[PDB]
Amino acid sequence: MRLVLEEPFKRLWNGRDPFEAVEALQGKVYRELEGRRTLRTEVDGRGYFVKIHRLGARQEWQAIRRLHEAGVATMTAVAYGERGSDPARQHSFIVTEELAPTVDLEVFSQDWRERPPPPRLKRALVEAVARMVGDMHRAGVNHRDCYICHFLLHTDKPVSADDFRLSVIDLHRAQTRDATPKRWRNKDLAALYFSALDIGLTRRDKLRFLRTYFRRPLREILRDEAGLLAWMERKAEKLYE
Amino acid sequence: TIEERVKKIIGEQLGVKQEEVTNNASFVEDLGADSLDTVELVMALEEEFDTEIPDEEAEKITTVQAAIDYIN
Ligand SMILES: *P(=O)(O)OCC(C)(C)[C@H](O)C(=O)NCCC(=O)NCCSC(=O)CCCCCCCCCCCCCCC
């Protein structure tokens, strides 16, 4: 048994079995990947995403909790639950607040190849992701779906190179440890790179990324990560087609 | 003014005296730079002029003249 309720669902499910109540929430329903379920719902017009598993909600919940400890901007979780006589085959749920207004970074950079952004805005975004991912990894969380589309740029204010905030989302497969093994670090870095092959990153936008990501001199990175970087460049070539 | 800014950056970047920063000097053999320094130089240029240099252009910046030509 694991259960954490926060507002508004703490009162909403007071004398209620919350595992029943999540199944009773309503709204635009989505993915039904074998027992799993995602749906958007509103409480006083707020908007929350409901993920029910009947792999479970634990992955997202511990990533979200570690990222909050580490100061990495992400979803806020207002409800979470696990129960089951078989600790392997648990019934779980997690409800996260909606982040809005936002535009994810793939959409935002959709057509940088042809509509080039301000250079300083570009480099600030490249670096802001380098910081978050680095921060994520140093805090013991590897994403497993580390793509630019899972980073939200916040549009509640005008966006400039000097003022913008990101949030990382979709942690449904995220693994949380006290230290992120290097193989898992590299998978995220690989995936983040392949998601970004089509936005006009110069060779130097990528070195900028690596420096900020590792927080080590560029010369050391290119030496000690040589094989990783050569592999990523080789995969990225074939993926370009 | 711009024609001088480029000369100043190459010097602050490559750690060479302003007198050695001649339009004929290639960074690699004349100003003691290696590979990466040129790239860090190209980056420093991008950042000082708040611009972006495409990888095709930046690989043609191998001399001081090459550097000034691009900014103008
Ligand atoms: P000399 O010392 O002989 O050689 C010089 C040099 C440049 C070091 C050498 O030739 C070399 O090693 N490579 C040549 C070209 C180059 O610049 N390579 C380095 C960059 S490519 C790389 O390192 C492999 C993968 C890139 C790293 C990942 C990028 C992450 C990007 C994701 C950002 C997300 C944000 C997007 C905004 C919406």
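Counting begins at 1 with the first residue displayed.
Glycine is treated like the rest: Cβ placed from N, Cα and C.
Secondary structure at A:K51 (mutagenesis position), as computed by DSSP, is strand. One mutagenesis experiment catalogued in Swiss-Prot, A:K51 to A, is accompanied by this note: Loss of activity, cannot complement a deletion mutant.
In Swiss-Prot, a published mutagenesis experiment is listed as A:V129 to W (Swiss-Prot position 147), annotated Loss of activity, cannot complement a deletion mutant. The DSSP secondary structure for A:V129 (mutagenesis position) is helix. Taking all protein chains in view, 21 other C-beta atoms sit within 10 angstroms of the C-beta of A:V129 (mutagenesis position).
According to Swiss-Prot, the mutagenesis experiment A:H143 to A (Swiss-Prot position 161) carries the following note: Loss of activity, cannot complement a deletion mutant. The secondary structure of A:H143 (mutagenesis position), as reduced to three states from DSSP, is coil rather than helix or strand. The Cβ of A:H143 (mutagenesis position) lies under 8 Å from the Cβ of A:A63, A:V133, A:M136, A:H150, A:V168, A:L171, A:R173, A:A174, A:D188, A:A191, each of which sits 6+ residues away along the same chain.
The note that Swiss-Prot attaches to the published mutagenesis A:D145 to E (Swiss-Prot position 163) is: Loss of protein-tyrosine kinase activity. Neighbour count (other Cβ atoms within 10 Å of the Cβ, all protein chains): 16 for A:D145 (mutagenesis position).
A mutagenesis experiment is reported in Swiss-Prot for this position, A:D145 to A (Swiss-Prot position 163), and the note states: Loss of activity, cannot complement a deletion mutant. Loss of protein-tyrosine kinase activity.
According to Swiss-Prot, the active site annotation covers A:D145.
When the mutagenesis positions A:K51, A:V129, A:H143, A:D145 are checked against ligand 1, A:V129 have a Cβ within less than 6 Å of one of its atoms. Long-range Cβ neighbours of A:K51 (mutagenesis position) (same chain, at least 6 residues apart, Cβ-Cβ under 8 Å): A:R36, A:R37, A:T38, A:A57, A:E60, A:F93, A:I94, A:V95, A:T96, A:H172. Where the chain is interrupted between A:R54 and A:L55, 18 residues are left out of the deposited model, and the two C-alpha atoms stand 10 angstrom apart.
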